[PDB]
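For reference, the structure is listed below as structure tokens.
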Amino acid sequence: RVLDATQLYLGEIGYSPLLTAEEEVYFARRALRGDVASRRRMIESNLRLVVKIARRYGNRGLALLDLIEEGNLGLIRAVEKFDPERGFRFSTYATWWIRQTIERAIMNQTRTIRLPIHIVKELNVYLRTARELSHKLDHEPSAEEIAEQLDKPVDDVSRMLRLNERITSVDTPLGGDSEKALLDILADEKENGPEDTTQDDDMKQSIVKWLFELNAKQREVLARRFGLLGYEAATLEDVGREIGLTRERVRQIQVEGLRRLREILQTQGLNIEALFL
Amino acid sequence: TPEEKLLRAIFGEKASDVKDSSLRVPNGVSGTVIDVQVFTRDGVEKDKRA
RNA sequence: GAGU
DNA sequence: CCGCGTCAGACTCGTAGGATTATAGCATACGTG
DNA sequence: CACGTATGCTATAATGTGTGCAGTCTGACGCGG
């Protein structure tokens, strides 16, 4: 049968009767009182207005159905805050709430990276200003030309235009040819290299061998303090407390062990110096 | 890594704030630089070469 | 655009 | 049967980066140094 | 208190969508009337 979401929804809204002013006022008095039925009937009678407005605001923000739902949410706020006693029509009041809610929704949801309202609205004034500038300059405006117009920092303008940089999909295939996407080219920069992984093995293992060259006392002090062969980087007090009370002696043996390693390096450092790239 | 902690303690050589992203000749291409062109934004202090 |  | 739908349709190489729009204006509200 | 982010309200009437494309390929194998 008829399986479009949109068509179904529009049909359902169609089958609710439109209200006159006096009717709206009567209903709405009872709605503020909390009639339930009254609220429901006013909402449903005025859904068609929502769709008329969402039709306008759609275009490129979001799906029509998405706009319709957000619009409905605005309409509900309007029904909650309507004043029947004031002579102004409901549709006039509701229009404000519906437009408001739709716009706020499209300021948030539209952007993959959620941009705060303040930033978004700032950025928009930069845009509208750019448009006026471009009309009269014949040329689309520079960052500094827009900044000179606003009497503001170029850094501000630049940062905002950077945020406006819209996303590219990683899956989008490249070159007008359904050959291969961005993912196919894009490296993992963090993940080195069997080269790099094997070099860390080599490094760590060369340090073990070097540590064993030194005295049993120096090697143990270095191992425990660095957290190298131990588990935790034991502080001066921890290492001293487990061995030799003198916290000061840990510093002494440690620094002594580093200087013996310097000797090994000046002798056999011919391997160590090549660790500098 | 604890190893580099120990090593940088030994040599001092505390590693600096700046890295290295210099543009270099792609490997096995080789030739003569015949022209250079520089583009700076409107506000940033220009290079001496520019 | 290059061999199939 | 007829008709409407879903499913397949060679292998490596190449080139090059890249597109669009627009969301008011102001006052209060919530969380961090 | 301030700075960054959020939530909020506005009152002439206005009350069922459309829009941007798709271009029709092909021989086979199943699935409700």
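Since chain A takes its numbers from Swiss-Prot, the residues it shows come out as 53-329.
Method reported for this entry: X-ray crystallography, 4.2 Å.
Using the three backbone atoms N, Cα and C, a Cβ is placed for every residue, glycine included.
Following the DSSP three-state reduction, the secondary structure of A:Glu174 (mutagenesis position) is helix. Quoted from Swiss-Prot, the note on the mutagenesis of A:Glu174 to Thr is: 2-fold increase in RpoS half-life. Does not affect interaction with RssB.
Record note (Swiss-Prot), mutagenesis A:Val177 to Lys: 3-fold increase in RpoS half-life. The unchanged residue is displayed. In sequence order, no residues are near A:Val177 (mutagenesis position), counting only same-chain partners six or more apart with C-beta under 8 A.
Here A:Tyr178 (mutagenesis position) comes close to A:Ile198, A:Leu202, A:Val209, A:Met212, A:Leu213: these same-chain residues lie at least six apart in sequence, with C-beta atoms under 8 angstroms from its C-beta. A:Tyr178 to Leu appears in Swiss-Prot as a published mutagenesis result, with the remark: Does not affect RpoS half-life.
Under a cutoff of 8 A between CB atoms, and with a sequence separation of 6+ in the same chain, the neighbours of A:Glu174 (mutagenesis position) are A:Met212.
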